[PDB]
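Novice: First the structure, which I've put down as structure tokens, then a few questions once you've had a look.
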Amino acid sequence: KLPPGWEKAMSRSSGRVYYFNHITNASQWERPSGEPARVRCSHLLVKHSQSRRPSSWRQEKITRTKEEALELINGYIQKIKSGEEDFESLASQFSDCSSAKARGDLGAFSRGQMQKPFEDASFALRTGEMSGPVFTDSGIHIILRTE
Ligand SMILES: O=C(O)[C@@H]1Cc2ccccc2N1
């Protein structure tokens, strides 16, 4: 039927069908379109108190809760989707990963190098697509596949 990870769902507020990807946590109204050794991704990481290392270049001690981190991620996705802010701008300013200094770019990578939920989401994205919240031991990520 649909490309890997994608399913149909019904909107509770509007009753209109939409599409959801259970690997990337992406969701959208439009029906999704139509695997490589390597993909290239950027990300925006929001850490929280249960991250494996609750510290980053932004904050020596990261104290926010998992739920507060998810709300921040949700807000950044809204601003990216509305076009009020670019992904790169938000990653440079607010990602708790040192890759913030390269607009969130992680370069190319293959399967077997990254944490599994990040890897799985990265490889299920098509070039140009963006994930919803992706949960790892580091924190919560927004992932943008660039190649
Ligand atoms: O560790 C991993 O594979 C994923 C990708 C990544 C990059 C930077 C910081 C945390 C993080 N989680």
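Here Swiss-Prot sets the residue numbers for chain A, with the shown residues being 6-39, 51-163 in order.
Cβ atoms here come from the backbone N, Cα and C positions, even for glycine.
Heads up, here are the entries from Swiss-Prot:
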- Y23 to A: Reduced affinity for KIF20B (MUTAGEN)
- 52-163: domain 'PpiC' (DOMAIN)
- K63 to A: Loss of peptidyl-prolyl cis/trans isomerase activity. No effect on the interaction with IRAK3/IRAK-M. Abolishes IL33-mediated increase of IRAK3/IRAK-M protein levels (MUTAGEN)
- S71 to D or E: Loss of peptidyl-prolyl cis/trans isomerase activity, nuclear localization and cellular function (MUTAGEN)
- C113 to A: Loss of peptidyl-prolyl cis/trans isomerase activity; decrease in DNA repair of double-strand breaks by homologous recombination slightly less efficient than that observed with wild-type protein. No effect on RBBP8/CtIP (MUTAGEN)
Novice: Could you tell me, to the nearest whole Å, how far the Cα of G39 is from the Cα of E51, given 11 unmodelled residues between them?
Specialist: 13
Novice: What's the CA to CA span in angstrom from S71 (mutagenesis position) over to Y23 (mutagenesis position)?
Specialist: 37
Novice: How does the domain 'PpiC' (52-163) divide up by DSSP, counting helix, then strand, then coil residues?
Specialist: 39 helix, 26 strand, 47 coil
Novice: Among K63, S71, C113, which mutagenesis positions lie by ligand 1, judged by Cβ under 6 Å to any atom?
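Specialist: The qualifying mutagenesis positions are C113.
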Novice: What is the separation, in Å, between the Cα atoms of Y23 (mutagenesis position) and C113 (mutagenesis position)?
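Specialist: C113 (mutagenesis position) has its Cα 32 Å from the Cα of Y23 (mutagenesis position).
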Novice: Including all protein chains displayed, how many Cβ atoms other than that of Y23 (mutagenesis position) lie within 10 Å of its Cβ?
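Specialist: For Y23 (mutagenesis position), the count of other Cβ atoms within 10 Å is 15.
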Novice: Can you grab the distance from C113 (mutagenesis position) over to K63 (mutagenesis position)? Cα atoms, rounded to a whole Å.
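Specialist: Spelling it out, the Cα of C113 (mutagenesis position) and the Cα of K63 (mutagenesis position) are 9 Å apart.
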